[PDB]
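See structure below.
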Amino acid sequence: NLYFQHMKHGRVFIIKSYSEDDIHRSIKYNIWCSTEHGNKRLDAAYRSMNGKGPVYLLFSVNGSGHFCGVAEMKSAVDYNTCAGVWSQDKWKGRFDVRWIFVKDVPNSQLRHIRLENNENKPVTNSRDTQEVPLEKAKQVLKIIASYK
Ligand SMILES: COc1cc(=O)[nH]c(=O)[nH]1
């Protein structure tokens, strides 16, 4: 395929959101924020990457039945930022992202990809900041990229 053929390094995480408004804001301003635990997981992966490869994020709104696109993580986490900018006050902090695809892809197109690090559960059954093994992540990314 033409998409993601060169991604020898780097790491891929599921992002789950309770709020489609939060996603809209993320797309508009190219920023995101997770829980404290999820921020720490993404921060560790971004920093240990040391710019050697991409950290990609596969976004999905809880209950929507579809993934809604792909962004690249673009900064470390900043834990002390303006409160109350998201749909709930409980999302504290900020990191930069760069959205690559904004498009709805039905879970039917992805649910036969299983995560060997998550009890072989479908990737579509992941929780927020579930890490995706690199070879399964390539499959997901190419399906999203090419979907029509
Ligand atoms: C950044 O805004 C959100 C982050 C999250 O992890 N879940 C949400 O519903 N919104």
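Our numbering is plain: 1 for the first residue shown, then up by one each step along the chain.
Quick reminder: no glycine exception, Cβ is built from N, Cα and C everywhere.
Neighbours of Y18 (RNA binding site), defined as other CB atoms within 10 A of its CB across all chains, total 14. Feature annotation from Swiss-Prot assigns RNA binding site to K16, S17, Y18, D22, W32, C33, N62, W86, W91; the stated evidence is experimental evidence.
For 10-144, the entry in Swiss-Prot reads domain 'YTH', with the evidence type sequence analysis.
Experimental mutagenesis is annotated in Swiss-Prot for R11 to A (Swiss-Prot position 411), with the remark: Slightly decreased binding to RNAs. Around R11 (mutagenesis position), a 10 Å sphere centred on its CB holds 20 further CB atoms from the protein chains shown.
In Swiss-Prot, a mutagenesis experiment is listed as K16 to A (Swiss-Prot position 416), annotated with the note Decreased binding to RNAs. Under the three-state DSSP scheme, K16 (mutagenesis position) falls in the strand class.
A sphere of 10 angstroms centred on the C-beta of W32 (mutagenesis position) encloses 29 other C-beta atoms. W32 (mutagenesis position) falls within a strand when secondary structure is assigned with DSSP. According to Swiss-Prot, the mutagenesis experiment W32 to A (Swiss-Prot position 432) carries this note: Reduced binding to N6-methyladenosine (m6A)-containing RNAs. Reduced ability to undergo liquid-liquid phase separation. Reduced binding to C5-methylcytosine (m5C)-containing RNAs.
What Swiss-Prot says about the mutagenesis result for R41 to A (Swiss-Prot position 441) is this: Slightly decreased binding to RNAs. DSSP assigns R41 (mutagenesis position) to a helical segment in the three-state reduction.
The secondary structure of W91 (mutagenesis position), as reduced to three states from DSSP, is coil rather than helix or strand. One entry in Swiss-Prot concerns the mutagenesis experiment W91 to A (Swiss-Prot position 491). Its note says: Reduced binding to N6-methyladenosine (m6A)-containing RNAs.
DSSP assigns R127 (mutagenesis position) to coil, not to a helix or a strand. Quoting Swiss-Prot on the mutagenesis of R127 to A (Swiss-Prot position 527): Decreased binding to RNAs.
Contacts of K16 (mutagenesis position) defined by a Cβ separation under 8 A and a same-chain sequence distance of 6+ are given as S60, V61, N62, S126, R127, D128, in order along the sequence.
Nearest Cα neighbour of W32 (mutagenesis position) among the listed recorded positions (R11, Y18, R41, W91): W91.
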